[PDB]
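Student: I am attaching a structure below and will ask some questions about it afterwards.
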Amino acid sequence: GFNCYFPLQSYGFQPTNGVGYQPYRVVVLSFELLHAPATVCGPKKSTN
Amino acid sequence: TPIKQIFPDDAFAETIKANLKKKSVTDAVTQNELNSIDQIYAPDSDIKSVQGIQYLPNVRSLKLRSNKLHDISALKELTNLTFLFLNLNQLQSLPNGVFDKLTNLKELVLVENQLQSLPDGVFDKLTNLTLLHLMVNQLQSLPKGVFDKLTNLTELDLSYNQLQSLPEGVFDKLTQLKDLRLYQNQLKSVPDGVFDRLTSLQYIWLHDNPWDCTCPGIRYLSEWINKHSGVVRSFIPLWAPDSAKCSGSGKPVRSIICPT
Amino acid sequence: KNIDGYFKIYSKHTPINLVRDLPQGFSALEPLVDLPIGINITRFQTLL
């Protein structure tokens, strides 16, 4: 009622709709330097 | 040479000279190089004295977490803003004449709008406002004749309206509203004439929508939907009359024989 | 051992049938496992 509302509302996003109203996927990573030896750096290169 | 009685602000000047982390103190000072910042980002910045600001035009948006600042001087001749965030609860009036040049504003937030009355021609010149974002607005005051001269407003909040007569062409000729909303509408007393002009409808919301059961007003539409029930969609695939659940009772609609 | 942010374990099995006395002789311990742990250690216990 007065000065009260409902949290659950929806706008509507369907996958068959236009490209501007479709879900996407996002993956986010972080880069930092710490005061410890690094155990995840990357691959190496080897020659004959 | 150091001069006394110049700076009123101690914290602001200290944070200006500290956050930048200058090379040393033996450098010179000026105004053009110092005023390169147009958007001040200082938490709980309570700068009140803005008098004589005509010598500093480059600032456009000022952030103020100062509930105490009720001075009208912040909006007497500050018409270059594009964003508004003022926690002035006792705002019973808005200064006039500031719309003479305000054309660079993009998005505004006006919460707790206690204006029970609205002025004439307030939005008349705002034809350039091609994008408006107004949410959780408390504009209980109903506009009186604004659609027939302005077709430029896009987003509106029209909750708790008892209009028995909708404006003509409010959704038909206004082709610029490619985003049309009718989600979980609770208009129990729908105006007569809604279903006719919506032949361009794309976003339909019929599932769990509690339409009335007035015999025999909506009966013809329900029969037509029943004859062509294969084109509609719902959350759960069930019988078509089940989606148009009768208000309150919910008993099957095939028991009462409506007299002619 | 736990030094320089690394945990090291050396071990060796020596077959000698003796009672109540540590057997004499010489036997060096070969490294077994190295751990990149890098934490603070002061005490230890056992799973008796």
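By Swiss-Prot numbering, chain C shows 195-242, in order.
So this one's electron microscopy, 3.3 Å, going by the header.
Every residue gets a Cβ built from N, Cα and C, even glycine.
The following feature annotations were taken from Swiss-Prot:
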MUTAGEN   C:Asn234 to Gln  Increased resistance to neutralizing antibodies
VARIANT   C:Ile210 to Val  In strain: Omicron/BA.2.75
VARIANT   C:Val213 to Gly  In strain: Omicron/BA.2, Omicron/BA.2.12.1, Omicron/BA.2.75, Omicron/BA.4, Omicron/BA.5, Omicron/BQ.1.1
VARIANT   C:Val213 to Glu  In strain: Omicron/XBB.1.5, Omicron/EG.5.1
VARIANT   C:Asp215 to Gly  In strain: Beta/B.1.351
VARIANT   C:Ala222 to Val  In strain: 20A.EU1
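So where do these features actually land, and what's packed around them?
Tutor: Of all Cβ atoms in the protein chains displayed, 5 besides its own lie within 10 Å of the Cβ of C:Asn234 (mutagenesis position).
In three-state terms derived from DSSP, C:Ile210 (variant position) belongs to neither a helical nor a strand segment and is classed as coil.
Of all the Cβ atoms in the protein chains shown, 4 others lie within 10 Å of the Cβ of C:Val213 (variant position).
DSSP assigns C:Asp215 (variant position) to coil in the three-state reduction, outside any helix or strand.
There are 6 other CB atoms within 10 A of the CB of C:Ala222 (variant position), with all protein chains counted.
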Student: What three-state secondary structure does DSSP assign to C:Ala222 (variant position)?
Tutor: coil
Student: How many other Cβ atoms sit within 10 Å of the Cβ of C:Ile210 (variant position)?
Tutor: 9
Student: Distance between C:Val213 (variant position) and C:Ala222 (variant position) at the Cα atoms, whole Å?
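Tutor: C:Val213 (variant position) to C:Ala222 (variant position), Cα-Cα distance: 21 Å.
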